[PDB]
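Have a look at the structure below, then the notes.
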Amino acid sequence: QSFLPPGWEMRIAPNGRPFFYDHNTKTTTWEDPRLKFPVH
Amino acid sequence: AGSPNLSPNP
C-alpha cells in the first residue's frame, strides 16, 4: 500500500488497534513495517 | 474476515 509494504494489511480495530500485519511472516505488529522495505 | 484483527497480546 501507500504507507506500507507489500506484506501488509492496515487494520485499525474496533478496540483502537491498528495492527500493521505482514502476510509473509504472518506477524501482527504495531511497529513500523516500512522498516522491512529493503526486502525489495 | 480474513483481515488482521488478532491483537498481539504482550
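The residues of chain B that appear here are 202-211 by Swiss-Prot count, in order.
Just so you know, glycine gets a Cβ as well, placed from its N, Cα and C.
While the structure shown retains the original residue, Swiss-Prot records the mutagenesis experiment B:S204 to A with this note: Increased transcriptional activity. Further increased transcriptional activity; when associated with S-208. In the three-state DSSP classification, B:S204 (mutagenesis position) falls within coil. For B:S204 (mutagenesis position), the Cβ neighbour count at a 10 Å cut-off comes to 11, with all displayed protein chains included.
While the structure shown retains the original residue, Swiss-Prot records the mutagenesis experiment B:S208 to A with this note: Increased transcriptional activity. Further increased transcriptional activity; when associated with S-208.
All protein chains shown were included, and the count of other CB atoms within 10 Å of the CB of B:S208 (mutagenesis position) stands at 14.
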